[PDB]
Each structure stands twice: as C-alpha cells, then as structure tokens.
Amino acid sequence: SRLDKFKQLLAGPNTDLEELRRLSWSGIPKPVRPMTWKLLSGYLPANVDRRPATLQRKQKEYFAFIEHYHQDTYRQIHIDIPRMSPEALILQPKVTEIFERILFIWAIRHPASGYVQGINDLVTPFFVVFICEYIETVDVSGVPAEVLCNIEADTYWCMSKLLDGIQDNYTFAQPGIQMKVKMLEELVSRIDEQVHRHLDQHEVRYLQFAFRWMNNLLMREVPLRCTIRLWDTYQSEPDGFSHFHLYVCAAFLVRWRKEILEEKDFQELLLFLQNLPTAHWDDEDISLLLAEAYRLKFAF
C-alpha cells in the first residue's frame, strides 16, 4: 500500500520525481529501494521506456574503463579495503576485488582527489542495496558473474553521483571537511550552547570527533542498516549529502547531550563522542534523528 504507491510511481510512464522524493523521505520499502535510489540519484531516467537502453549504455561505459585501466594509489586501497567494515561481507574474496576496482577507477578518473581513506565506506551502501535485489546474511557466492559486473557498474555510477555533490571534501587538504566541521560548530553554538561550552570547557575540539562524521558520512558512527535508511532521506532532500548532513550531525551530537554534560574527563569525553552507543539502533532511532535534523534546519 505504501509499497503499491512506490510501485505505481516507478511504473510511470514518466515518473514524478518530486512525488517519489516526498515519499522516500520517510524511508523506502526494501523491494523498491534499488530502483528508487537509481532514479533519485539521476542514474536512470524518469521515462520508463528510456531506462533499459540508458542502463545498458552506462554499464558498457564502465566496462570500457575496466578494460582501459598509480602503484601507490593501489597499495593504499589494498591496505584499507581488507580491514574495513562489515567484515563478513568484505572477507568474501569477490567483494574485496570489486571494491578495490571501483575505488581504483574512481581515483584515476578524479585526479584532484585520488584515493582518500573514507571514500571506501561510501561504496558499501550502494553495493549492499543493489546486490540485495538478487539474493534471498549477505552472501555474494550465488550471484552469476554477469549480474555481479552489472551491480559493480551501478555501484560505481551511483557512488560517483554522491561524490559529485561533495567534491571539496576530498581535494588536497580536504577543505570541504574543515568548512563543514566549522559550520557544525556555528550551528551547535546556536542550538545547544550548553553542549558547545562543555566541549570547550573540557578541551574537546569539534574536529577531533566530527572529521570522521563528515569524511565517512557518519558511517563509522552507526550500523550499516542505519546508514541505508539515512541515505533514503539524503537522496530525497535537496543537497542531502552536502547540506542536510550538517543538521543530522548536529542532531546526532545533541541526542547524547545528557551523557556529554555528565562526562568531565577529557579522554573519556573524546572516546565517547568517537564511539557513540548505536550498535542497537533501529529504524525508530533513525526516524527520530531525521525528524530532529529537520527541525534544527528551520531553527537555524
């Protein structure tokens, strides 16, 4: 019924992307998530009859990259990929190779950035969402090779689209990140001046914990199932990864205002902010976080 509404929008003939965005904000049912993400990111056209040709042509373009294609870029990627999360997925030997190849191709095609640790995490939600359209816990072993290459292309293009809205995060000296941490600081000074002063009082700088929140898009702070839900809304929002993300970070911080303000040791305060207790988090927790982020957007 919510699912029947998504399916009806997706069938077109010319899908209303405004209406799809407004529905996706509140989360996308799993059965339609892969095609919804593809449409909302602009990978596939709104016009239903154009989609198959466009998909096949974009996939072939990526396969041409693989054929056509630095030693130091590959060594950095070979060290990070093997030890990234979630370990059960990554340790599957076909997953590690796909991940390295996507990240290596992105890096040579974006020479102002190259490979920056943190971009490797942004591969995981696209890949897991897209591989889940072809499996019945995530084991890649049964997926035919042809289908797995198609997933890899889809993952590259959608990740590329995400990255094209946060370009300054990953250039030399990563000036997008510093700017976002500073705007986070200005935002929290205004919405929760008590949390702001306690951090100052105990010598915690926003950059010490929030660099990772911006660089990895909160993926090191919450479980993957949470990041997938969060990205439903990021893709529904205007400049979601870029601008709305800031407000999610502000809401994430002030969610533990009680535990922050009770913590008076600098070392444990920083440890806590870098290790927020979210292993048990579910969709209810993310929906609340987003509702708060949304409010903070209008307060500021």
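Residues 196-264, 273-339, 345-508, in that order, are what chain A shows, numbered as in Swiss-Prot.
Method of determination (from the header): X-ray crystallography, 2.1 Å.
From the backbone N, Cα and C atoms, a Cβ is placed for every residue, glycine too.
According to Swiss-Prot:
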- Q320 to A: Decreased 14-3-3 protein-binding (MUTAGEN)
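For the unresolved segment of 5 residues bounded by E339 and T345, the separation of the terminal Cα atoms comes to 9 Å. Between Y264 and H273, the deposited structure omits 8 residues, and the straight-line distance between their CA atoms comes to 10 Å. For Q320 (mutagenesis position), the same-chain residues lying six or more positions away in sequence with a CB closer than 8 A to its CB are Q279, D283.
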